[PDB]
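Q: My structure is below; once you've seen it, I'll send some questions.
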Amino acid sequence: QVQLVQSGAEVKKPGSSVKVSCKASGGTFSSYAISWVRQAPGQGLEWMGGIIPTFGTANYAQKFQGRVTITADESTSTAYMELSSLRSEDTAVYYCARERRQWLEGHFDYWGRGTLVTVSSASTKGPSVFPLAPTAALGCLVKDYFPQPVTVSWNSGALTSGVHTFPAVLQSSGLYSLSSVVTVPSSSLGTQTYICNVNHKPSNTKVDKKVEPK
Amino acid sequence: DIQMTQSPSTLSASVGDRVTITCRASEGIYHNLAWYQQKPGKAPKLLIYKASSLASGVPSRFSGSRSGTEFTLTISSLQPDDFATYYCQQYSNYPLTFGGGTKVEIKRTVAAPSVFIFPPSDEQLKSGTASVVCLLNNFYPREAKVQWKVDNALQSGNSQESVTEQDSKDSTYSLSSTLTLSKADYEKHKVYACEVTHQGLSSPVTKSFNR
Amino acid sequence: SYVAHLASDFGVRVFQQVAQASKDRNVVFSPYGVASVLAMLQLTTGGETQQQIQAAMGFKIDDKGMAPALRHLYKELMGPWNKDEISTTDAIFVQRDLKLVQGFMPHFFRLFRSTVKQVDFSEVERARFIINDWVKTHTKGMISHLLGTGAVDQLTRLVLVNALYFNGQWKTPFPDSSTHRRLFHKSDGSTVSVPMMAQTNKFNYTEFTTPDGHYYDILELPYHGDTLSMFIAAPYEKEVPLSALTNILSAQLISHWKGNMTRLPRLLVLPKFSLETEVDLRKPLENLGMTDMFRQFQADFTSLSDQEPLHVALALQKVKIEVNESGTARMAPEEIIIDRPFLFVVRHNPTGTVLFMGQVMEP
């Protein structure tokens, strides 16, 4: 019945210090090691360090030396991980891992859900909606939005079939663009309305653009 | 530092097939190798430890073996729950290093893409930036080459690509390459095209517009 | 160094003959001890008997500079580093009335630099006493009474004894609080609850394979000042017998283990062991082609004495080893548990001398 509950997702400027917590229940906290593994978007896993709460002192990776600080409060039964001098390269999902074996720090059986740490640099800008006018295809281009995510729809839930919404792509400019497309009958073209509903909650932006052949 | 090399990067297989994925260490790591499974937007799950030992609650189809400094994870009969990314990890010396990863995809029939070219909106065209979108609809496999040609001159370093996850219904891929230029370079040039090279196409399909 | 390698090589070959006889039993042997005593016996021998010993050992003691290097090796192996950790003795007992060869005693003292002990074997109980007293007074009473001395007769004219005791102080002692009782898997499959000590440290660790293709691991355990060290070798899989490792043992392989080692972080669970072994060297030496030594008339000891037909009436080695927490935090990804029969080697690293070696089948 081992559970690992982590703190909420955080968005920070490239200053800066981010501290993620990990509540462990239920088992002996003092004896077993709690490690921190990170995962960049569309990339592999990376170990940062680990701690045996009774030891007091944590093990670290020479790559992150002078930045990371791994602590564990035995009374609170929560392990912490703070990362100083943050930058765009630190943008990753941070996982809390626990060892099945006593006194060792090697492989992990128990894993936490993950805490997303976004590193920007960006204001909190709304999305610029542009249409892609024309079996036939027509789209909806979402541009320069921050932060992620953005939920997009067509015909207000009316169309699920043949619709592809691509993942966000991050631009050189520190901001995102998305695209959405739909495969519809050409016969239906110019005779049926199509509208793309873009919802961006963090900045509270709701745009409903109509796509027509022009 | 022990470098973990995983072969292949991407693997395509059918349900009930035997799947073998390779891991390689830059130096001897004894039997101290762990195997993890990861699904999109989910935490990694340990399957194998000590190269061949099976973790608690993990099914029989999962196997592990050691061949010197190379380790292989075997799935005897591939199941619908098995389509995920797999990572190998070493626990011989610090730092604890993970592999590049091997995604296991559904084997489908070779499906040629439907190529569509979208010019920029006049709105946008006006706001100083121009975005030209090339759409590749429902194809297999994921391997596709998209080339941008502005007045028959090949482009480089000014376009961005985006791929969708393998579909739940037809298990096909969708790709979108977006060429981004200033409104002022858009307007000096005429012909805009995107050449698509794919297995399904016997000859590279090029979709062009004049503006 | 070259003589230290030759001496250890011969000694590991004698151990293999002792180990193959026991097979399922605990054995503690001194490869240097048997080489040191037979290097001394080479001086007493002549003809067919001398060439049998010289061929099996791989060296002649009268060759230059075999003996000065052998003396320099003892001075080296001995003092001032060993805090009464190791206690050794070599003794050649000969008949008191027996007329020795003119110029044997000054030649034996010139090369060792000790003497052949003279005792009267007609006084059987006093003769047995002096042999056991020599072992007790020189090994600090740590070695129990000899059982082989029961072969001492009136017709006895030549007795060979070599006794060694070792209980070394670890460089990093095992904590007493960390010593727990754990199951030990015997060769016959059965399990026993034995006290096992534990420590998390950076150990010199390596992996090798047997001819049949099986993995075996070697862990290096240093004693204070890095002078002495203990190697623990055992196959990875429990289905693999320790004999598969013992059958391939050599002084060159032990050096390869040391050369291929890498310092790695590990949690080591090793059992506490105290072994005492008295070996009749007759059969292990006869199996190595040194048959003449123990034959009534065939034995050629003409270099020592030619007054009476001489031959070895008794050849023994009694070794006692003690392995505990100390003679008198740390992070690790994997643990090593020595819960199956293992091989141990006590090595003197600056010269590569294999002082002790054995098999712990049941601690």
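Numbers in chain C track Swiss-Prot; the residues on display, in order, are 29-356, 368-402.
Method on record in the header is X-ray crystallography, 2.9 Å.
Keep in mind that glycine also has a Cβ here, set from the backbone N, Cα and C atoms.
This is the feature table in Swiss-Prot:
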{"type": "MUTAGEN", "residues": "C:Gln197 to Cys", "note": "Increased half-life of the active form when associated with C-355"}
{"type": "MUTAGEN", "residues": "C:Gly355 to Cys", "note": "Increased half-life of the active form when associated with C-197"}
Q: How long is the Cα to Cα distance in Å for the two residues, C:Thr356 and C:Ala368, that sit at each end of the 11 unmodelled positions?
A: 23
Q: Rounded to a whole number, how many Å is the Cα of C:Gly355 (mutagenesis position) away from the Cα of C:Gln197 (mutagenesis position)?
A: 4
Q: Tell me, how many other CB atoms lie within 10 A of the CB of C:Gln197 (mutagenesis position), whichever protein chain they belong to?
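A: If we count other Cβ atoms within 10 Å of C:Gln197 (mutagenesis position), we arrive at 15.
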Q: Would you mind pulling the DSSP three-state label for C:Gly355 (mutagenesis position)?
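A: Coil, per DSSP.
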